[PDB]
Amino acid sequence: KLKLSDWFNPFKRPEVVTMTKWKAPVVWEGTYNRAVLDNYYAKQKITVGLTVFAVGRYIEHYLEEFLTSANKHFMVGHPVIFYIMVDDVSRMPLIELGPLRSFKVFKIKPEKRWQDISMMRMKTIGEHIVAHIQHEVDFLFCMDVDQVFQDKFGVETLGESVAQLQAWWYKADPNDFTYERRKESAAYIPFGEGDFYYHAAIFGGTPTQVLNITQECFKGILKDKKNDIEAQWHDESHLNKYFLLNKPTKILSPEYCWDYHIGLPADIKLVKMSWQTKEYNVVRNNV
Ligand SMILES: O=c1ccn([C@@H]2O[C@H](COP(=O)(O)OP(=O)(O)O)[C@@H](O)[C@H]2O)c(=O)[nH]1
Ligand SMILES: [Mn+2]
């Protein structure tokens, strides 16, 4: 029923990439008509899910801020379910939620290496999608916990498969992208190939699509382990390989996941989400 032109106007942002060669829109501030989309989705009575992992000190350092900002800005006006995965439920910061927000917490096993904690999310998310998320929501977003919502992050971001443009490389050329370049890895992307550099901090789509994204990425992660190699940027390297092979039906501009360390250039009109300063010395316990 919904057609791209119904809610997307690329001409509102002529100075940036608004359309991919495969006709997927790149959502920038100014190009979307949220009112039209809210009405459309509200009539379908959709529910949107959001998964977030917090293992170790990531809990105390970022979970409350993430949840509090999500409650305030994520898909306002629509039912939302926050799926919280932590290794220690007793440290779960139970904040007060607002209208249309609800949640559930799951205790997970903490992997030894932070690299595996980050990558195991792919296996875990898949298991939960099959077990219950597929029956609970129409769209699902999987996000890093080390970031905070700054403004409305709404229905204009929904789609079959959604990818996020990484803030530092959205204007670079593919051969400058930090893809995994070793042919021995399942995440390998040869120079001369690639569309964009996607950030693994945010990705989503329908439960069916996210299930395939996560399943394929974990298959690549497991394969590399058998070949004694680990992608340079772990799950992000694999996610980029996946989105190269299976193009996302929608892409979000850096405005949806911005790093203020860069400053605030002209292209970034309204920040919906921002990066948390890195604190590896404290939140990570290995290499
Ligand atoms: O010890 C760890 C490592 C990773 N994570 C989760 O995995 C995501 C990916 O990690 P990180 O944010 O450290 O990656 P970076 O964005 O800095 O590459 C984090 O946001 C967390 O949600 C976690 O909870 N504990
Ligand atoms: Mn992160």
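Residue numbering for chain A follows Swiss-Prot, covering 82-368 in order.
Determined by X-ray crystallography, 1.8 Å, according to the entry header.
Using the three backbone atoms N, Cα and C, a Cβ is placed for every residue, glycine included.
According to Swiss-Prot:
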- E317: active site, nucleophile (ACT_SITE)
- 134-139, 225-227, 247-250, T259, 359-365: substrate binding site (BINDING)
- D225, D227: Mn(2+) binding site (BINDING)
- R365 to K: Strongly reduces catalytic efficiency (MUTAGEN)
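Swiss-Prot feature annotations superimposed on the structure.
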residue : record                   : Cβ contacts under 8 Å, 6 or more apart
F134    : substrate binding site   : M166, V167, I189, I198, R202, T205, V226
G137    : substrate binding site   : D168, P191, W195, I198, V364, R365, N366
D225    : substrate binding site   : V133, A281, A282, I283
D227    : Mn(2+) binding site      : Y139, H142, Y143, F147, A282, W356, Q357, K359
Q247    : substrate binding site   : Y278, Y279, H280, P335, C338
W250    : substrate binding site   : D257, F258, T259, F277, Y278
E317    : active site, nucleophile : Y279, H280, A281
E360    : substrate binding site   : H142
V363    : substrate binding site   : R138, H142
Annotated binding-site residues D225, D227, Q247, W250, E360, filtered by Cβ under 6 Å to ligand 2: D225, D227
Where the C-beta lies under 6 angstroms from ligand 1, the matching recorded positions among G137, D225, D227, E317: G137, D225, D227
Other CB atoms, at most 10 A from the CB of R365 (mutagenesis position): 16
Where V363 (substrate binding site) falls in three-state DSSP terms: helix
Collapsed DSSP category at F134 (substrate binding site): strand
